[PDB]
Amino acid sequence: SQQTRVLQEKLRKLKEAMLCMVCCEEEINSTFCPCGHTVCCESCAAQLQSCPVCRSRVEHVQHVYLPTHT
Amino acid sequence: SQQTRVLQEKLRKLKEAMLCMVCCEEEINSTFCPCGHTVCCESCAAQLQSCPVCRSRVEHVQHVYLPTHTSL
Ligand SMILES: C[C@H]1COCCN1C(=O)Cn1ccc(C(F)(F)F)n1
Ligand SMILES: [Zn+2]
Ligand SMILES: [Zn+2]
Ligand SMILES: [Zn+2]
Ligand SMILES: [Zn+2]
């Protein structure tokens, strides 16, 4: 039904919000510290000197294990 | 259809995986450091001396800003 299409859309959008903002291909699993923006996979987070969201300096990257990880 | 009910269940499970494993009421927005388990809201994470997933001591809690975050 049309309701099935609406639910399919919500699921797709939520899953896309879990992907890296830089490569769009890998799951987010890294946090820029101390700002806390958690928007990248490990490979894209590795070379950023400043946070791509708020421009704060990245002192280090913390790896994150999320229950949503698939 | 039956597929509507199946998608409703997948959406419910995905939304529940984004809620605190301790209170089940607030969104996950905190990471236990250094282990990295990100399973609680800030209120539950502030009350734990050891990680509830791996039992490592919590040196500190890092707040996380996730693109999935929701709010009224
Ligand atoms: C990814 C796996 C295997 O590598 C190291 C240990 N791992 C985890 O801790 C995965 N994990 C279990 C529970 C969670 C949780 F934090 F998301 F709940 N992540
Ligand atoms: Zn990436
Ligand atoms: Zn930032
Ligand atoms: Zn909680
Ligand atoms: Zn842990």
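The first residue you see is number 1, and the count goes up from there.
In case you wondered, yes, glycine gets a Cβ from its N, Cα and C as well.
According to Swiss-Prot, the experimentally introduced change A:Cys20 to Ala (Swiss-Prot position 387) is described as follows: Abolishes ubiquitin ligase activity. Sequence-distant neighbours of A:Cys20 (mutagenesis position) (same chain, 6+ residues apart, CB-CB distance under 8 A): A:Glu26, A:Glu27, A:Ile28, A:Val39, A:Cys40, A:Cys41, A:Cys44.
Here the residue is the original one, but Swiss-Prot notes a mutagenesis experiment at this spot, A:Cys20 to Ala (Swiss-Prot position 387): Abolishes autoubiquitination.
Annotation note: A:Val22 (mutagenesis position) sits in a coil segment as assigned by DSSP. A mutagenesis experiment is reported in Swiss-Prot for this position, A:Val22 to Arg (Swiss-Prot position 389), and the note states: Inhibits LDLR degradation.
The note that Swiss-Prot attaches to the published mutagenesis A:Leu48 to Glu (Swiss-Prot position 415) is: Inhibits LDLR degradation. Around the Cβ of A:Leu48 (mutagenesis position), the number of neighbouring Cβ atoms within 10 Å comes to 14.
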- Same-chain residues six or more away whose CB lies under 8 A from the CB of A:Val22 (mutagenesis position)? A:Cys40, A:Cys41, A:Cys44, A:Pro52
- Item | DSSP-derived class (H/G/I helix, E/B strand, else coil) of A:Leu48 (mutagenesis position) | coil
